[PDB]
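> Pasting in a structure now, in structure tokens, and then I'll have a few things to ask.
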Amino acid sequence: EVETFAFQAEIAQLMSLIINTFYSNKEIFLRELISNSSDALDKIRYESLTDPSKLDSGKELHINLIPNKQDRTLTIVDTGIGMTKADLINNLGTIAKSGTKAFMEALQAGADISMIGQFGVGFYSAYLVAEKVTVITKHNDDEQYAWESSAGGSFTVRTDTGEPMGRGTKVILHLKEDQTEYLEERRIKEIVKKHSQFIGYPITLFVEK
Ligand SMILES: OCc1ccccc1OC1CCOCC1
């Protein structure tokens, strides 16, 4: 059973600006997703400080980068707090409406797209390199759900029947045809070292056969 939702008009405008603006520094998408993962890991760690049972769904707190050249997907996995269904529908746990409004006023006032993370809507930078984004998430207080959007003003939410995650979030980037460089090991390592050297969680870059 698949539910189709319309993006709020401001979020649809943010997504089309990310997709249509000529802007060569696309690699910052990975810094933004890793930083989101770090924030999600910070949240579950803080909750575990007064309730250790919050980690019954998984004691390890990490970030995995899984490239797959056959599927042409880059997957960012974290074992953070995850998102409920309401969180997914409500712009994936962000205040995206007010964040987009501030971001667009900054762009007309000199800012560039690399600054998107300062306005709390860094997730949507995924559409700099992805034609379609799938978000699989599991929160302790809800079931596993799958969020998906190819932009175009709508997204879908369904119960995920795939591989159980325990707890955390999985961002699957179905990359554009001309953006497969972000599946190469040395390019991913370069970006992680350049923009994510101070992330307080182990970032493991998977290799392929
Ligand atoms: O796993 C991190 C993540 C993945 C996809 C979308 C958003 C997102 O980050 C939100 C803010 C941090 O915590 C709540 C979720």
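By the numbers in Swiss-Prot, the shown part of chain A spans 16-224.
According to its header, this structure was worked out by X-ray crystallography, 2.0 Å.
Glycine residues also receive a Cβ, built from the backbone N, Cα and C atoms like all the rest.
So Swiss-Prot has the following annotated:
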| type | residues | note |
| --- | --- | --- |
| MUTAGEN | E47 to A | Strong ATP-binding. Strong interaction with HSF1, HIF1A, ERBB2, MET, KEAP1 and RHOBTB2. No effect on interaction with TSC1 |
| MUTAGEN | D93 to A | Impaired ATP-binding. Strong interaction with HIF1A, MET, KEAP1 and RHOBTB2. Loss of interaction with HSF1 and ERBB2. Los of interaction with TSC1 |
| MUTAGEN | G97 to D | Abolishes ATPase activity |
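Could you place the listed features in the three-dimensional structure?
Under the three-state DSSP scheme, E47 (mutagenesis position) falls in the helix class.
When secondary structure is read from DSSP and collapsed to three states, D93 (mutagenesis position) falls in the strand class. On its own chain, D93 (mutagenesis position) has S52, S53, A55, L56, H77, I78, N79, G183, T184, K185, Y216 as residues at least 6 apart in sequence with a Cβ closer than 8 Å to its own Cβ.
Counting every protein chain shown, the number of other Cβ atoms lying within 10 Å of the Cβ of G97 (mutagenesis position) is 29.
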> What mutagenesis positions among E47, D93, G97 have a C-beta sitting less than 6 Å from any atom of ligand 1?
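Checking each Cβ against ligand 1, the ones under 6 Å are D93.
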